[PDB]
Structures are given as structure tokens and as C-alpha cells.
Amino acid sequence: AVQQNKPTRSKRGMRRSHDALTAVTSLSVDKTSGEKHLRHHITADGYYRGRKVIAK
Amino acid sequence: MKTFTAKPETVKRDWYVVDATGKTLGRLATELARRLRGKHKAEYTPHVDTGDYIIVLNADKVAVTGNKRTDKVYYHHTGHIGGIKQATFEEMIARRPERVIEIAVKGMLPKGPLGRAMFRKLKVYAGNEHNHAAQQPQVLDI
Amino acid sequence: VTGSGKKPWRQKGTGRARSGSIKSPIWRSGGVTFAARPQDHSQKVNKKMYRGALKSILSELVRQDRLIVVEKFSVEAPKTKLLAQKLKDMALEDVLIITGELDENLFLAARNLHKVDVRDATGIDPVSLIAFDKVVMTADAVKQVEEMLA
Amino acid sequence: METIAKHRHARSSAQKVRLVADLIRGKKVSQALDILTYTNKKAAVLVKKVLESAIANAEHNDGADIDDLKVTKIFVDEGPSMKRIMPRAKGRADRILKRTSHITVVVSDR
Amino acid sequence: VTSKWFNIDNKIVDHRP
Amino acid sequence: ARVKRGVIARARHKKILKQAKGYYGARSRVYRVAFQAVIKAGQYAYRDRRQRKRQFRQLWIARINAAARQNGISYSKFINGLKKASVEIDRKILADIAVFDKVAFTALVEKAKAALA
RNA sequence: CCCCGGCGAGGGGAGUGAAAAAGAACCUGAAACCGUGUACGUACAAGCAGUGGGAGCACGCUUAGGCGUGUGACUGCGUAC
RNA sequence: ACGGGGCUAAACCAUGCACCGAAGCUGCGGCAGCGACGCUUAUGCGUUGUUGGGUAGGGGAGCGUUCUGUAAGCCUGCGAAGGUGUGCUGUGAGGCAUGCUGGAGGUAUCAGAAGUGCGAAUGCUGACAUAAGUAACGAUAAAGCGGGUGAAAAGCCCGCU
Ligand SMILES: N[C@@H](Cc1c[nH]c2ccccc12)C(=O)O
Ligand SMILES: [Mg+2]
Ligand SMILES: [Mg+2]
Ligand SMILES: [Mg+2]
Ligand SMILES: [Mg+2]
Ligand SMILES: [Mg+2]
Ligand SMILES: [Mg+2]
Ligand SMILES: [Mg+2]
Ligand SMILES: [Mg+2]
Ligand SMILES: [Mg+2]
Ligand SMILES: [Mg+2]
Ligand SMILES: [Mg+2]
Ligand SMILES: [Mg+2]
Ligand SMILES: [Mg+2]
Ligand SMILES: [Mg+2]
Ligand SMILES: [Mg+2]
Ligand SMILES: [Mg+2]
């Protein structure tokens, strides 16, 4: 099926009232490196919870 | 000169208490609907609610004439196919007596958002007691 | 219009409006509906209406003292500065000079003056008598115009 | 003082880039740079580069300080679309639009 | 292009003869 | 002599779309829709110039009827008594005194009662 | 020439010029269409979305006041071409 | 199977007096058509009577646009046309003045000629929407990891499965 009348720019932005992205709120800092990472993720230089887990 | 218009914030509203024992149902509802709307006031404006607050006591003692007590039927539909329900005047008084006065007055009020705000000013009780003594209602011998 | 006589699409079934030609004047780059041709815009004037208008025009110039009559108007050399100085003395700037027979010196002396036209008595026309501010006739051109005007 | 950076003819629909740009509107730049790092959107890579670019302009050209800057304005405009052909069943052809965008970021300390 | 296949088919088109 | 319609057509369209300010949706943006809306707005405005006279008089009668019954007489008997007393104030002014000067209005009701009685 | 960027695309300065919002996608740069900002309205309310009445709010005015501009709760009538 | 609420009259019959009720009639202000009669017109003024819903269709009077003459005139880099606002003005199509943009043309008056006015034609051309960030991403033979390069590697190169 297909529409009988063209939907308005208001009905189009009401449908999109739920499409908004939500930001990450909790950005944790490592205890030794002191830098930021996602919670429960290793830091970009290979630390996790104070210990160097990955020598890359 | 423009015709005077009542202003929703400045309008003055008073409280009245009515006893409904022995009064005919319809011939009391028309007096309520006049005063809920404010038709008794020189400042009456069609788009402003200028009426008064009214407490109706003894809603279960209201009277009807003829055989209306057994033969007046209230219908409503529940929204589901086949959902046509009915109640006679006698069993509305038994089950919920206030709805009888409220239903009657509601059909005599204007429809739309203003007629719904007028209906909020009517307080119907089945008994002789009310809780609004702090509002100091006046007796309305109507 | 250059093109083909082919029907752009079939008569029925395509869901588009009916077309029969790409040269249709409804289409972009199609023909003009009532295209022009070369035409002749000349009208007829009765001889008596043409001569009657000259007499009305001529008598108005006299009435508005825009007509000036002399018997002496010529220049000794075909020099534009000579005629321009002559006209300065007479207090004329925009002027039609009508002469019995046209001299070559006066014709050549006036070609470069754009406010001055010089004519023979046979070459007057209605529009030029109304256009110029003043008209100067030699009294031998005043003669010939009246026999021409019967 | 206000400083501007643009990315014109960015290759993404404005509706897709607008989702990312609404996240950092009115944020401090240090806060907005961390938000854009942890957003799993392609447009977040585009928006961040314009944000870093506008930050550098503020230092070099205008003598501004990073710690004061804030994302004052950000908006995404539609750009020209490129038109392509996609062939469908039974000999029909469709027109594909490859939409672009213009991304503008304004930072200011005030 | 040509007509849609259901608009050519007699069974679909000719339902009320 | 070819004439181009561009400059005249634009100004004629801009005249209609300025009268369509405040309308919803295409009615303020699109000429085919704004034209029909500006016509119907003029049809209503013509029709509602007659009705403005009917709706205000009907309002004055209701405010006289309300203030008169506060003095013990209905509208239909109040107006009749003013005719027998040869008082010629129109309803626009009576509805004005009812609200703003209730002591003058009482004097009018007594005059109506005296003539009617 | 400098700066961000991938020795990018794109941009911000500097400079030329009367003009660079004349920057090569370059005179003018309308409308549909899409956005950002501000003022008002809008989450108990039923329909050609206006019109007649109309409170409140915001911004200007000018005075011993109510006028202008925007918005429009509520209300009568109103089934496009 | 009263429009509804409600009604034992707020129903029906008879009599009466109020009042509401329309763009009807009256009041006030304005405009025009047609008659009649006259301060006298010189073809307009004054009074009076009356008329003014309109499709097919007939008659009358105009607005605006492009081009020609008037015009080697007039306005214009002290800012033209065009664009975009605001204010005033006419019974209407319209007109006039000005702020901002624009950056070199425009054109009174009175006549002349028209490719002279668009919302519709399943009209023609270009631009841009909607459905909608939705279906789909083309054989159900199938991938996994380590190293390299690189701004970035599921897909590129090497290796082993
Ligand atoms: N229905 C089939 C066969 C088909 C092709 N063309 C048609 C025309 C009419 C009826 C059926 C057909 C298809 O679309 O592939
Ligand atoms: Mg051609
Ligand atoms: Mg001949
Ligand atoms: Mg094929
Ligand atoms: Mg340009
Ligand atoms: Mg609400
Ligand atoms: Mg009456
Ligand atoms: Mg009336
Ligand atoms: Mg008529
Ligand atoms: Mg034409
Ligand atoms: Mg039409
Ligand atoms: Mg489409
Ligand atoms: Mg869907
Ligand atoms: Mg789905
Ligand atoms: Mg899918
Ligand atoms: Mg594949
Ligand atoms: Mg790998």
C-alpha cells in the first residue's frame, strides 16, 4: 500500500522525536595511567584497572 | 466604546449549597446549569466561566413524576461489539445515586472545553454532610 | 520546426498525457502557435485627406508663428560652420529649411547638423512639419507649395 | 570572539550528521571532544575534525585559550546531491541521490 | 517501458464481462 | 514583440502570499493552496460582518435579562415597560449601564415597572 | 606565506582588488525545499484549520491613556478548488 | 421513531397580551446606473424619482506588461533595472515613497503595435519534496587467527589452518 495524502513536516519530526542519540555519561579514569576510557574496557594504550594488560 | 468582557482572573465566584430532597430531577438541573454557567450575572460572557460553585446534598432523594422511577432507562456503550448496557432510574439510585444528578446537569451544559470546566464546579453528595465548611457555602433556597 | 513526425509514445497504456508530436506548441522547443510572417503595414490615405492635413498643419504653423518666410537663404561655400553661424544670427537652432530647388552648398552644409534638415518643396511630409520647432520657407517655396496643395 | 570552521561537501546526508551535532551543542570543547570520541557514528569522525579545526583557528588566528572555548553554534546544511542511475527489474531505472552536507562549527570563549 | 504484468493479464483485467 | 511574464507574475503571486501570513502549512507557503485560503477568508469576513451585529445584540439581551431579573422583572416585561414609558435607549447602552452603573439601572427598572403597572 | 588536516578534501587568517558574502561550483542570486536562534502558544483534547469576539504574555512607543507589532487559551459560525 | 438533556407540562385544544427572530423594512454615512426637471451647461453641475443577486450570453469603461515615435529631451555611480521589507493611497486590476541588497541602465506625457496577463489541459522543461533513513546490498560454496603497510584494516599483501 501507499499513502493517499502527503504527510506533513510536522508528522515527520514527531516520528523523529525518538531517533535522538544519547551520549556516554560515565567516562572512567584509570588509576595508574590517569587517562580516560570506557567503563569495563581497556584503555587505548593497554591498561585496565591499573595493570598493563597488553604490551602493544 | 467596546462591549465589556469579563476577565478570567478577576471574576468572582461564590459557593452555594442546595438540598435536593423532593425536588423534581429536571426542574432542579436547569437551575444548576444556569448558575454553573453564570447566566444570572450581568457580567456574563460566553467564552468565560463566570458561574458559581454549588454543592448538592441528598442526591439520592431526588424525585421524578409519572412512572419514570421504573421506566426511565440509562444507556451507554462500552466500546466493545455488543456492549450496550442499560440501567433504570431505580437501580442507578441504588448503585450510584450521584450520577443521576450529574448526568442530567451535564446534558444541559455547553459542550467543549468550557462546558467541561463548568461541570467541575458542581459537587454532588448522596448524604446530608459535606466537607467544604472552609468555603462557607450559602444556602440557596432553589 | 525541425524534427520528426514520430508519435513520442503509444496512445494508451503508459500513464502519460496524450502526445502526437514533439513539435507541439505545448512542448519546450516546439512551434509557435500563431507564428509571424513578414507583413506590410502600410495604409491608404485618400489624396484629399492627405492634402487636407497639410493645409491644417500649414495653417497651424502660421497661427503658432512657427513659420518663417524669407526669399534669401543660401551659403557661399559647403561649410558647416557657415550655416551654423547664419542660424545663430537668426536665432534658430532646430529648424526645417524648405527651398524652391535644393542647392548643393546648403544640402552639404547641413548634413552634420542633426537639428537641421533642408528640403525641397516637393519633399515636405506631414511628420516633419510637426517635428521641428521652426519652419523656414523661401518665398518661392511658399509659392510652389500652394499649387501643389491645389 | 567567535571562530568558524567548515567542512563543505561533506559526504553524508544532513539528517545523519544532525544526530551527532545535537550531542555537542552548547558543550565545552574539552567535554565535546570526549563525547565525539566515544560515539560509534561515521559522522562523529567528520564532526570532530571540524571541531578540532575550529579550535586551532581560535588559538593561532585569534589568540584564544582552550579552557575557555565553548561550542556556541553548530549546524548542518544540505549540499548539492549527485545523481546516479540504479537499474531495477523489467527494464525500469531509478535515480539515486548521493547527498552531501556542509558542517559549520562556531566556538567562542564568551 | 511496457505495461505492468497484472494490467495486461486478462484474468485480472477482465473480471466483469 | 515578445513579452516575458516573469516580473509581473512574481509580484501578483507575492501579493496573495502576503495575505496568507499566519496560515498553517502550505496555506502560507504554496500559491495554489494560499490562493484558495485567501478567497475563503474573504468569504468568511463578508459573511461574518453581518453576524457580528447578530452576536453582539444577542449578548446585550442576555446581560439585560440577567440584570433585570436581579431587580425582580424579566427581559420581555422590562423592555415592554420601557416602550410604554417612551424610553428609547438601545440595548447596547442598557447592557453597558447594567454592568457599570447598577444604581442607574435600578432607576430604569422602577420607571419600567411604574409604566407597566 | 602561516595554521588545523592524511605531504588530503575542506576550512581560518594574510595578501590582491572598488568589491572575495566577485575565489574559479565565480554578475544579479527569486520560489519550492531544508535548517539554526529568539518571542508567544501547545501533553483532558475531536473535523476544509479560517473567520467574528477575546484574555494573557513579550517587545516597542507615550505619557497623568492606551496605541503599534508578534502570538492566540476560550468561544459563535463554518463539509477545499 | 422529541436533535439531546430532561418534561406530567416544558403535551394537546381555545382565548389573549408581551418578547425573540433575516443580508426583509427603517435610521445614519458613502458609491454608481437610468429617467425627469433646472442655478446653466458646453457637456458638466444641482435637485428629484427610482434602480444596483446573477450562469450561458450581449453591451460599456479601464489597469498593467514588452516594443516604436515625442527623445541627441528627462532621471541616474550623490546609485538604474532587478531582489527584499516597511509606510501611505485608489471601487478594482493597481500606484506612489522610502530602508537594505544590486552595481548600469531606465524612461514622464500623448499617440501606435502586440508572441499582452495562467492553477488546472493524466500540459512541457528543470529543481526540489513525500513515503523514509524505510525495503534492499544479486545464489545458503564459509570462514578463523598472527604479522605487515597505513591517518585508518572484517575485505589489501604474507603465512598457517
Ligand atoms: N507474471 C510473470 C509473467 C508475465 C510477464 N509478463 C506478463 C504480462 C502479463 C501477464 C503475465 C506476465 C512475470 O511478471 O514475470
Ligand atoms: Mg523554437
Ligand atoms: Mg498616389
Ligand atoms: Mg534487462
Ligand atoms: Mg553569485
Ligand atoms: Mg492542557
Ligand atoms: Mg421586538
Ligand atoms: Mg438584522
Ligand atoms: Mg449585477
Ligand atoms: Mg501569451
Ligand atoms: Mg482555470
Ligand atoms: Mg520522488
Ligand atoms: Mg513503514
Ligand atoms: Mg521493517
Ligand atoms: Mg532488511
Ligand atoms: Mg554479494
Ligand atoms: Mg587480520
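Quick note: numbers on chain C are straight from Swiss-Prot, i.e. 52-201, in order.
Method on record in the header is electron microscopy, 2.9 Å.
Each Cβ is built from the backbone N, Cα and C atoms, and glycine gets one as well.
In this structure, C:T131 (mutagenesis position) is part of a helix by DSSP. Annotation of the mutagenesis experiment C:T131 to I in Swiss-Prot: Does not regulate the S10 operon; assembles into ribosomes in vivo.
Applying an 8 A CB threshold to same-chain residues 6+ apart, the list for C:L134 (mutagenesis position) reads C:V126, C:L157, C:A160, C:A161, C:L164, C:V167. Recorded in Swiss-Prot as a mutagenesis result, C:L134 to P carries the remark: Does not regulate the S10 operon in vivo.
Cβ neighbour count for C:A160 (mutagenesis position): 24 (other Cβ atoms within 10 Å of its Cβ, all protein chains included). C:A160 to V appears in Swiss-Prot as a mutagenesis experiment; the accompanying note says: Does not regulate the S10 operon; assembles into ribosomes in vivo.
Annotation note: C:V167 (mutagenesis position) sits in a strand segment as assigned by DSSP. Listed in Swiss-Prot is the mutagenesis experiment C:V167 to D, annotated as follows: Does not regulate the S10 operon in vivo.
Swiss-Prot documents C:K63 to E as a naturally occurring variant and attaches the note In strain: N282; confers erythromycin resistance. Ribosomes bind erythromycin poorly and have reduced peptidyltransferase activity. 50S subunits assemble normally, even in the presence of drug, but assembly is cold-sensitive at 20 degrees Celsius. A 10 Å cutoff on Cβ-Cβ distances gives C:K63 (variant position) a total of 8 other Cβ atoms nearby, all chains included.
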Under 8 Å Cβ to Cβ from C:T131 (mutagenesis position), same chain, six or more residues apart: give me those in sequence order, or none if nothing qualifies.
C:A160, C:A161, C:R162, C:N163, C:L164
